[PDB]
Amino acid sequence: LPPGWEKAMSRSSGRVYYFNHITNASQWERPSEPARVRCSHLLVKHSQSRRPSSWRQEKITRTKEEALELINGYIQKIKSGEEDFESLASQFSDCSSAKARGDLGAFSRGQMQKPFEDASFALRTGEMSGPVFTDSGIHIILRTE
Ligand SMILES: CCNS(=O)(=O)c1ccc(F)cc1
């Protein structure tokens, strides 16, 4: 397997799947570095975020567990096609980039917080992360370039 990826076993179904411990992505199919990458993200802040405030809420009070539940729900809606990433980012991201559909632009290594950077550079073009934790909160990352 590529680095970052491991085989895993579904607990409910017994079917093999693949999990990436850098991006927290999981998928059924077997998976198959850039100077810069371009990503969008959807951030859900919690009461332990470095700045527990956002354009959505002056005082963010949800627990980290509650933030993760929200992230997990958004991931479900994106993967089912019931909702688009860009739509959910514009509506519900606690980052100011919500107004740009979550787009952060292009960036190099050494600019972003490290778990976010590592996830971004491990994603393939077009691929989306699982929940990624930083001091800002919990992110869904979409690599666009
Ligand atoms: C700075 C220009 N406004 S923005 O909303 O596109 C934005 C906000 C935060 C970012 F980290 C990146 C882009």
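Residues 7-38, 51-163, in that order, are what chain A shows, numbered as in Swiss-Prot.
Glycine is no exception: its Cβ is also placed from the backbone N, Cα and C atoms.
Listed features, source Swiss-Prot:
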MUTAGEN   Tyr23 to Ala  Reduced affinity for KIF20B
DOMAIN    52-163  domain 'PpiC'
MUTAGEN   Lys63 to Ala  Loss of peptidyl-prolyl cis/trans isomerase activity. No effect on the interaction with IRAK3/IRAK-M. Abolishes IL33-mediated increase of IRAK3/IRAK-M protein levels
MUTAGEN   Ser71 to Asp or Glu  Loss of peptidyl-prolyl cis/trans isomerase activity, nuclear localization and cellular function
MUTAGEN   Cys113 to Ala  Loss of peptidyl-prolyl cis/trans isomerase activity; decrease in DNA repair of double-strand breaks by homologous recombination slightly less efficient than that observed with wild-type protein. No effect on RBBP8/CtIP
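Taking the features listed in Swiss-Prot, we show where each one sits on the structure.
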| residue | record | DSSP (3 states) |
| --- | --- | --- |
| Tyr23 | mutagenesis position | strand |
| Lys63 | mutagenesis position | coil |
| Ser71 | mutagenesis position | coil |
| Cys113 | mutagenesis position | coil |
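When the alpha carbons of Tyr23 (mutagenesis position) and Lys63 (mutagenesis position) are compared, the span between them is 30 angstrom. In terms of DSSP secondary structure, the domain 'PpiC' (52-163) contains 39 helix, 24 strand, 49 coil. Around the Cβ of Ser71 (mutagenesis position), a 10 Å sphere holds 13 further Cβ atoms from the protein chains shown. 12 residues are missing from the deposited coordinates between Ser38 and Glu51, whose CA atoms sit 15 angstrom from each other. Long-range Cβ neighbours of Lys63 (mutagenesis position) (same chain, at least 6 residues apart, Cβ-Cβ under 8 Å): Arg69, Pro70, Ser71, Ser72, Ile78, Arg80, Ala85, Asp112, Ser154, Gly155. Residue with the densest Cβ environment among the mutagenesis positions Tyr23, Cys113: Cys113, by other Cβ atoms within 10 Å.
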